[PDB]
Amino acid sequence: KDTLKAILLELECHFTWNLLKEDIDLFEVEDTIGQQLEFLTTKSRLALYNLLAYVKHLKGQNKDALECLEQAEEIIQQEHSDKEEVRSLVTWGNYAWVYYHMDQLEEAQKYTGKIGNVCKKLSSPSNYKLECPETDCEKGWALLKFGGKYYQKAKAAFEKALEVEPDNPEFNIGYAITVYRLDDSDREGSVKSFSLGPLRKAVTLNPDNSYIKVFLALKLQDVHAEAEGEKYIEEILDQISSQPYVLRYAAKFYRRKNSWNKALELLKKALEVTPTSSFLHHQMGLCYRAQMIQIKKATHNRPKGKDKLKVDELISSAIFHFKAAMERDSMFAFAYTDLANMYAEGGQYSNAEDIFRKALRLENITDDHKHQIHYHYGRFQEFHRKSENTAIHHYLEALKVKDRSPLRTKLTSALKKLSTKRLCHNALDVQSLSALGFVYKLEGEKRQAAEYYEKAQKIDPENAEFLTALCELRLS
RNA sequence: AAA
Ligand SMILES: [Mg+2]
């Protein structure tokens, strides 16, 4: 039996790719995968059903997982008659792992052995896995689905597949999309457009694919070629209909151009197809907020008459959708911050607070996103609740979690104004002392940082944070 | 899916 458990780990499939269930909302993934099967016909059905099966096992539904794996076998027979045996390895891997979890050891073995046989047949240098670009590609996609944390591992996976077939249409889409997301991940300030080239190439290799095209259009918006982008959008919309995975990215395009009504039209159309989508609900709320803001700016932050009436309607709508986004994807960090921010604007602080505090307890979202929550809660504390003590705290956490980001200077500027103010009132305010300590340390003003920590330590001598700072402050 |  220990021999079997050893062999399982050697297999190449979802069970050995470190896809941790904690890093996602299991229901959202299971749901959206289901929706991708119905409404994203470009993507591999065999891959989605292999992934679905694994997801279902993470939900503790091993019986349904097998059923999913059966669908895959049928798809293997259908789409991959030729190259049947080699397309079965991942499916067979999930089978062996799923049966092992159901304590059907004899059955689990039947699959590993079935996998072993195929490996020597096409003698790969490994006994229970065969390196393959299509599998590297499936790997890339599963990784992507498990969120921000996996993007680099995803990128590499596609890179491994493209190493073999640099001109494969499918492979290029995966890579291009991955680099496109990494353009929007862990930004330090300005926008990134490493993905522009790979998308160019992806599109050329996939002429009829409007899903890949929409990313090129958005990436062209990002780099101030809005004209070229919008023409790409118009071409797509006249070329496809009611494909939620395409309409929603066109909606985004229009939204940023401030064409909110046209964005709302496209979203709504995507919605009647896929009404539970957290993507769509977020984008909707964003449009209502923006429209709401446009009015406030046009009335110097104090609308009267039908304006105030409209603004309150927009707020309520934006709340409805942010909440929907949040309820559908418990891992959707910006669903929480936008919801709470809108509750704040609405003056329902109790609701703002409850949403923020849930967002502050998400352990497994990325540091970049943790960082944004600390930032927004900090502002809520400062401007709505007027608690400078609490805001200073959260600006510090934001920087501690991620110190180089487009928020860096908003955070250090805020910490400096607040700490100075509070120190003009009480020169012995410790939190404010360690605050300027931390910031000056961050800015490289090593001496001023030391002075601030020394004043802090004089007040709170055996503080292990201030002792640590002064030390590491002496170590350059 | 925010900036
Ligand atoms: Mg999603």
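The residues of chain A that appear here are 6-481 by Swiss-Prot count, in order.
Here the Cβ of each residue, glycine as well, is placed from N, Cα and C on the backbone.
Pulled from Swiss-Prot, these are the features on record:
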- A:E33 to A: No effect on RNA-binding but changes size profile of RNA bound. Reduces PPP-RNA-binding (MUTAGEN)
- A:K48 to A or E: Inhibits RNA-binding (MUTAGEN)
- A:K150 to N or E: Inhibits RNA-binding (MUTAGEN)
- A:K150 to R: Reduces RNA-binding (MUTAGEN)
- A:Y156 to F or A: No effect on RNA-binding. Reduces PPP-RNA-binding (MUTAGEN)
- A:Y254 to F: Abolishes RNA-binding (MUTAGEN)
- A:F284 to A: Strongly reduces binding to dsDNA. No effect on ssRNA binding (MUTAGEN)
- A:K302 to A: Reduces RNA-binding (MUTAGEN)
- A:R307 to A: Reduces RNA-binding. 25 fold reduction in tRNA-binding (MUTAGEN)
- A:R384 to E: Reduces binding to RNA and DNA and impairs antiviral activity; when associated with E-415 (MUTAGEN)
- A:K422 to A: Reduced RNA-binding (MUTAGEN)
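On the structure: features taken from Swiss-Prot.
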residue: A:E33; record: mutagenesis position; DSSP (3 states): helix
residue: A:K48; record: mutagenesis position; DSSP (3 states): coil
residue: A:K150; record: mutagenesis position; DSSP (3 states): helix
residue: A:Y156; record: mutagenesis position; DSSP (3 states): helix
residue: A:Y254; record: mutagenesis position; DSSP (3 states): helix
residue: A:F284; record: mutagenesis position; DSSP (3 states): helix
residue: A:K302; record: mutagenesis position; DSSP (3 states): helix
residue: A:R307; record: mutagenesis position; DSSP (3 states): coil
residue: A:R384; record: mutagenesis position; DSSP (3 states): helix
residue: A:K422; record: mutagenesis position; DSSP (3 states): helix
Distance, A:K150 (mutagenesis position) to A:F284 (mutagenesis position) (CA atoms, angstrom): 14
Rounded Cα separation (Å) that holds between A:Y156 (mutagenesis position) and A:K48 (mutagenesis position): 18
Other C-beta atoms that fall within 10 angstroms of the C-beta of A:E33 (mutagenesis position): 18
Cβ-Cβ distance under 8 Å to A:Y254 (mutagenesis position), same chain, at least six residues away: A:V219, A:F220, A:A222, A:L223
Rounded distance in angstrom between the Cα atoms of A:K422 (mutagenesis position) and A:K48 (mutagenesis position): 51
Cβ contacts of A:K150 (mutagenesis position) (under 8 Å, same chain, 6 or more positions away): A:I29, A:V34, A:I38, A:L56
A:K48 (mutagenesis position) and A:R307 (mutagenesis position), Cα-Cα, nearest whole angstrom: 49
Sparsest-packed among the mutagenesis positions, when each Cβ's other Cβ atoms within 10 Å are tallied, from A:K48, A:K422: A:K422
Distance from A:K302 (mutagenesis position) back to A:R384 (mutagenesis position), taken between C-alpha atoms, in Å: 20
